[PDB]
6 protein chains.
Amino acid sequence: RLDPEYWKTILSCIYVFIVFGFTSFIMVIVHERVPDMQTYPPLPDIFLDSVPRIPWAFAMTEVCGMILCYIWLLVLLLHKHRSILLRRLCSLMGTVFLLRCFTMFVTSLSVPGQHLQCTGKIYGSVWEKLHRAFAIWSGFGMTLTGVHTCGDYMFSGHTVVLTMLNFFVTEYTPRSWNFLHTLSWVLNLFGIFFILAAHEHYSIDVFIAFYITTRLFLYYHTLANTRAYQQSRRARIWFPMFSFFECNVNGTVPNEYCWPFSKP
Amino acid sequence: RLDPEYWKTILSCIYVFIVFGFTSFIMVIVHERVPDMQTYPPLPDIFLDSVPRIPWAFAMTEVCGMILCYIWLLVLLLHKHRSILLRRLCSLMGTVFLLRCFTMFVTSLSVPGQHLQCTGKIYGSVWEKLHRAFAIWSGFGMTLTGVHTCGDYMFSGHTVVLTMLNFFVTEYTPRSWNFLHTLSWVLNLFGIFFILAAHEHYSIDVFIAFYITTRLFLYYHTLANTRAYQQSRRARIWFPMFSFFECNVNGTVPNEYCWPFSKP
Amino acid sequence: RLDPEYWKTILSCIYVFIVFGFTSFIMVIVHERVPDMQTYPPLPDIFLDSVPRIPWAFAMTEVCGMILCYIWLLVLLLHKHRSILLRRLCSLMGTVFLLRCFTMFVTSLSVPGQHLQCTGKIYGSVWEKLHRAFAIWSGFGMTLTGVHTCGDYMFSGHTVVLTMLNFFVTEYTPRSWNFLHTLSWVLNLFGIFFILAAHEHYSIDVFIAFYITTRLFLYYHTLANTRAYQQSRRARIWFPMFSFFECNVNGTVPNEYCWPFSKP
Amino acid sequence: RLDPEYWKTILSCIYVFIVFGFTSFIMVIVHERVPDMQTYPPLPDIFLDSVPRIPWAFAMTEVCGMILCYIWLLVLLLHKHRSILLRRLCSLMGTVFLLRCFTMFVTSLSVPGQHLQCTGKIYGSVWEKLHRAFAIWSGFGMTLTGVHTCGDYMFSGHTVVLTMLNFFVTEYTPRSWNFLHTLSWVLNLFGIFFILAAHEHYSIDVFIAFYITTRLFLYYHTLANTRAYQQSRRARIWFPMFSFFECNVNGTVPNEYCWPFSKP
Amino acid sequence: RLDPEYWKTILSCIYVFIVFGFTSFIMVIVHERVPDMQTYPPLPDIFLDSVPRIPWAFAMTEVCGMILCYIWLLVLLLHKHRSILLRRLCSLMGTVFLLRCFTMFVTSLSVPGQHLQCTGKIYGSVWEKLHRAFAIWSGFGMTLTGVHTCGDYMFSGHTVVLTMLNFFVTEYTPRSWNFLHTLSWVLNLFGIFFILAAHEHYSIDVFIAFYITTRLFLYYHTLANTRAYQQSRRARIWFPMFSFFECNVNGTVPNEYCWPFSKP
Amino acid sequence: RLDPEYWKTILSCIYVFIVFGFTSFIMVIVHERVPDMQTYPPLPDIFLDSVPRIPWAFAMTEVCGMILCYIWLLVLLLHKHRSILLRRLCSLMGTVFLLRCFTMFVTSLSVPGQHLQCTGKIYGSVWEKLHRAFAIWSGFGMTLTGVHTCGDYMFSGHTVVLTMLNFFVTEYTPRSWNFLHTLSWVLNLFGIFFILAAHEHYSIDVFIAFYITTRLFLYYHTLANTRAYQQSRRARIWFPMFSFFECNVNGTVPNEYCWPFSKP
Ligand SMILES: CCCCCCCCCCCCC/C=C/[C@@H](O)[C@H](CO)NC(=O)CCCCCCCCCCCCCCC
Ligand SMILES: CCCCCCCCCCCCC/C=C/[C@@H](O)[C@H](CO)NC(=O)CCCCCCCCCCCCCCC
Ligand SMILES: CCCCCCCCCCCCC/C=C/[C@@H](O)[C@H](CO)NC(=O)CCCCCCCCCCCCCCC
Ligand SMILES: CCCCCCCCCCCCC/C=C/[C@@H](O)[C@H](CO)NC(=O)CCCCCCCCCCCCCCC
Ligand SMILES: CCCCCCCCCCCCC/C=C/[C@@H](O)[C@H](CO)NC(=O)CCCCCCCCCCCCCCC
Ligand SMILES: CCCCCCCCCCCCC/C=C/[C@@H](O)[C@H](CO)NC(=O)CCCCCCCCCCCCCCC
């Protein structure tokens, strides 16, 4: 019997925002490793060399995300298990972004020549980096609300968020509506494809970004359904704060829908 | 009962050899795409920037390759199922190295500046790229038998070979010999330390090459020991020609050793 | 049953402060043997010759030491039988630091050349050696609050404290927390590594300090769990004040946790 | 049942000879590090400063060693299970000398000023270091047949041999002969005192050598008597070639004495 | 049952005092026989000829005397049969010192040359020999309160007192305290080494005085513990009025302790 | 059963002869530490100061020795078990004489002025010392066959031989012949008294000699009758080769007489 925990989702909600600030701080520090990073010519890519750069191609990437999260917002609203759905999204987005920091600290791979006119540079001090980090944190990295002036590094987060939201939408709906599922899938592919057409991330930048989110999503649900957190000392699951969130939930979550408002 | 099939092993051994030649050939094609790739400054790193270059560290990586191969050859001869072990080795190196070809064609990445004096280049025709391919193919990519004259590309194969031969040694010996397993782990780690200290491959090319082989190794034997190729249509295995190779075997291969010669 | 003795622990806490004062006096007598101990050329070591001196490496060891002290303090606050744990830590640090005084008097082995600028010296009298011993005594020997002005001698005390605290954290916590157990081990090995990297002790001064604390901790616990202080006359236990402290404790101390304050 | 294995003692003797040769070579290499090692002022010791040097105090140690070796050989002659006794001494001496090599490599601690007149030195090449190692090997390191011409390093080997021979003489004699035991103990302590009084080693070197030999002997005999090599997977015994030698011996070796000669 | 008698103790207590004055009085008489006793060269020895004189080694003997007496006084207070213990102290010390007076009169032996400077001498009459005897009697022969200013004769009394107070401490404590017993043995041996190192008594003076007290102590307790005074006419006890002192006690005195004060 | 072994007597007889030579060898070395020892004045005694020197007092002291052993020889000649008495004389005289060597090495006490005309001295060599020792060995120390020309040291052997012979004659006769026992006792005192009257040994020289022989005699017989060599591990009797001689003898020996010859 699952117990709706309205106090644990608060801890899960706080956890994801702390990781968001940490990632913004890291990308500022790694930015000053090399001063210029606009003189190199782009590496030979099979995709970035054929299609010409489209300046407005990236502008539609977050457009699909807004529709995707809006659709996900409604199914969250019309789902009775509001604590579990929100807590399983914050406990996964907070894990992938930690893997984003590790893979960009060891090496830095950007696109040499696009968005070459972003100003700032030589942030040599202790305190003025935080002001830049604060803008990154409370800007969502959007280009409409211009904060991300020039390009980003390996393991792009635009693919992470687009793919992560798609999987919750697809399988948290009744298995008889195979018309919305293909609508979510087609939007995700165009968003990923538009990233490459904007000459902002390499071809290998997205492939390992799409694989990590997909593998981590399936590994989490399989262990949640099998209920291995207390069945046996199998492998000491390495997910950050996993058993603390799934201890009160046993079995597979149902998909019963109702109406929250008391004014029909 | 496990029936030794000596005619399928011959076909599998041919399959893996075709991959090496095909993989070597595309190395010339991608090298022709870039004029030099030996002038640019290296991208910022965490390990290639701290330690200085060690000229003799590249040879020590392949010195440990013989030890792992020599031990594996000894284990192969003293195993009753010689046709079974050799078929999986040729069926795994064929798949992993096939992915190496794919990741090289989609994106090109190398460390800019070591081994910049390799001669030849600009082989513009059809009738000497094979000549260079044959020289590399019939040199096993070693540096002692110098064929690998200058730089290599992303997803280094010097780590795939070391890791694959490390897991076969531990897997196919009795589960009480955990000292050779310890020795086979020290050799693998040192072979990875020296390939990085020699300034030959980035810190991220090694990690994504130590993970793919490990993941593809456990997944292959899990599918075998569980025997899911005929129990049920679990996932429609994507391994190239997996149902053909392992159809005639049932259960798990034991770990008892025999002697083929009749002169004790 | 475990009877919390609040009068034996006070005797155990006093016993430590006598030993620490005694050790702080021996370090003054030993320092007067050799006048200079700063002109000799250093002995040929394998770790002190490769890694160059890191100026900030010794201030980081005590940073890793305070964190282990903060974690241990929380364990002592939330434990049912906090009296016995406090009595066992004070009964073990008073024994190892007695072995440090013995090996320092028998032979003096310092590092010839760091802290060569420390002034003072030639305290030839009885009346100010006690003053010098008090300065080291009420500074805990730490390098942050400047007391450790000159060099240090054999059987490093920094390694004894770090290893003793680390083994207490992983012993008196539930055997399902294999992330704090791994975190403490990481903090222990980095604290030891920064002692060698700061050129503060030889490679053999730290190895035998880590061994003795590890051996004496395991021996003490395997001797009290089997209630060997009264089971028979096995070997006439040589631990200082062993039967006096543990005669009221029978069997193994459980791992019950509670909250002492009555204000939820 | 105790089955006398006559084909393993040869392997043990070969292993010991290889270990001795490796120790001689490592000693030569270590001595090659520091050129002079004879101009330094000696460290302040408590035994090397009080008792003045005795010129003849180093031959008495080898006299006691030869007496103990003769007694041990006499014990070996009239024992039923002489093969097992000969197989146990070698497997312990090899391990202790490997530990000696390891502790000699990390740090070099010699006595600065005895044998300052020894000539030779600066053997810089590969071709005569082997000759010097062969001389030290087939000179047994003794001072009677002059090979020990220059100084000696940490973890003295005379104390190891004396303690091992004394412990083997005490162990495998009937438990009613408590006068030969006292004689052997007196010989061992006199040998140690004569090593210390000849200004050949520091006090800490002798103390750690004695402790290590005693602890290793006791641990090995406890493991052999408790029959832990096949009882369970207790700790994966780290003794080199332990389970290979004692697998044919079950229980504790009795103390039956006989006469191998059939000519009364 | 043991009945403590407080009347026999008073009579036994004054027995030693009349003997102590008699022992002091006989010293001047034997001293008057030979005038100088401070000019001849010493007899050949094995210990007085190797080690040199240590001026402060004579005081350290009596420093250890206070500790043995201080511990014994504590035992004599926290005991329940305090009347029994003190009677045997006066009964044994009186007999041994009575022999000490006898052995000087039959033969006089001393160390020729130590303490040659004492003034006075040639006290030929009856009315100041007692005065000199009273000075030693009221000074207890100590050197801190200097009355024993120059040399001592056969059968040194510094060994009798140290050994007698050693055997009462170990015997009249519960047979589980074998650490104070170990301390009481180290305290005795050091006192025996310092009296010899001060060139105050020959190497045979100590041994024939360490044996008589030990033999006379073991004989007294075995003769009493087995209760041979009234069981049968075993040997017609030669001890001075041994039967009178121990007639009222049967069996062995237990080792239980009481507390006389009524203010816990 | 009292089994007479004629082969153990020979081993016992050889043992006493080796000690006889060893004692003579010590006498030569001990004489050389002091050059003269003939200038000192004799120590003031209670007996040597009154009784004048008698030149013929030592003439007849050995005469009693022949008479005493002649009577003992007749008792040995007319005993049923001659072997057991012979091994109880050699195994007891061979222990006392070893105690004579120990007391002469630690100190040297002789009479300064008698036998002052002894010649030779200063035998500084390695080889010709034995000729002096050989004369002492094969001279039985007799003053008639003059070999022992010069003075003698502590623990005179003249009292040892007289007392040991006296006790064997006494208790190895039936307990109804208390007329010869008095005669043997009378001879012993006169022989001892003349030794002290010959100004050859001090008063304390003989008393310590009389006690040691008597105590060791009674301690041997009590242990032989009690049969403590195999009854229990009581005290590990310290007599040399004691259990080896009494293992085959059970109980106490009777005193029956017979005739050895077969020709009445
Ligand atoms: C609690 C779950 C909320 C998840 C919603 C997305 C949050 C992620 C926003 C940035 C996270 C900070 C760290 C990433 C920094 C950038 O290096 C990163 C990679 O280029 N940019 C984005 O993620 C660009 C973000 C692309 C996301 C578009 C999908 C639609 C989300 C809209 C919700 C945000 C409200 C703002 C509406 C205008
Ligand atoms: C019994 C099974 C043995 C199979 C062992 C692996 C065979 C792989 C043959 C590779 C032939 C060329 C294809 C690779 C081209 C390079 O882009 C690649 C990465 O730089 N280099 C290597 O793989 C070469 C790296 C070499 C380092 C590993 C050393 C172990 C090799 C063992 C084979 C011994 C044969 C040596 C004969 C000279
Ligand atoms: C039973 C209580 C244990 C508490 C922690 C251990 C305290 C032991 C301090 C030793 C006192 C002086 C005796 C030794 C002197 C030196 O020869 C010795 C070796 O160089 N120094 C240390 O051990 C110095 C090593 C210091 C590393 C430990 C750091 C943790 C200190 C915690 C105290 C926090 C107070 C901070 C207030 C600002
Ligand atoms: C299983 C065989 C055990 C036999 C006895 C032990 C042999 C070990 C000899 C080691 C050979 C050289 C390696 C070590 C060299 C030195 O770093 C080391 C101390 O400095 N030497 C010894 O320990 C040398 C110790 C010397 C003291 C022992 C004396 C007994 C020797 C018996 C041989 C008799 C031959 C005599 C012929 C004239
Ligand atoms: C409670 C029972 C205590 C009885 C302890 C024994 C009492 C012995 C008193 C000796 C009286 C004079 C006779 C001895 C004369 C000297 O030729 C003799 C040897 O040279 N010296 C000692 O015996 C002197 C021995 C030196 C060693 C010190 C041992 C004395 C400790 C007891 C006295 C404590 C008084 C302390 C007051 C400050
Ligand atoms: C196991 C059989 C033992 C029987 C008797 C053996 C006596 C041996 C005594 C001398 C042995 C040499 C070691 C001692 C050397 C001297 O430092 C020692 C002390 O002065 N001399 C004597 O004891 C000399 C004291 C001698 C007194 C009489 C001893 C009885 C001897 C009877 C034999 C007479 C044969 C004479 C034929 C010419």
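Following Swiss-Prot, chain E shows residues 144-407, kept in their order.
Determined by electron microscopy, 3.5 Å, according to the entry header.
Note that Cβ sites are derived from N, Cα and C of the backbone, with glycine treated the same way.
If you check Swiss-Prot, you get these features:
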type	residues	note
ACT_SITE	E:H301	active site
ACT_SITE	E:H344	active site
MUTAGEN	E:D348 to E	Abolishes CPE synthase activity
ACT_SITE	E:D348	active site
Quick one: of the recorded positions E:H301, E:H344, E:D348, flag those whose CB is under 6 Å from ligand 5, and say none if nothing qualifies.
E:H301
Let's check the environment of E:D348 (mutagenesis position): how many other CB atoms sit within 10 Å of its CB?
23
CA pair E:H344 (active site) / E:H301 (active site), Å rounded to integer, equals 10
Taking 10 A as the limit, how many CB atoms besides its own sit near the CB of E:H301 (active site)?
25
What is the interatomic distance between the Cα atoms of E:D348 (mutagenesis position) and E:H301 (active site), given in whole Å?
11
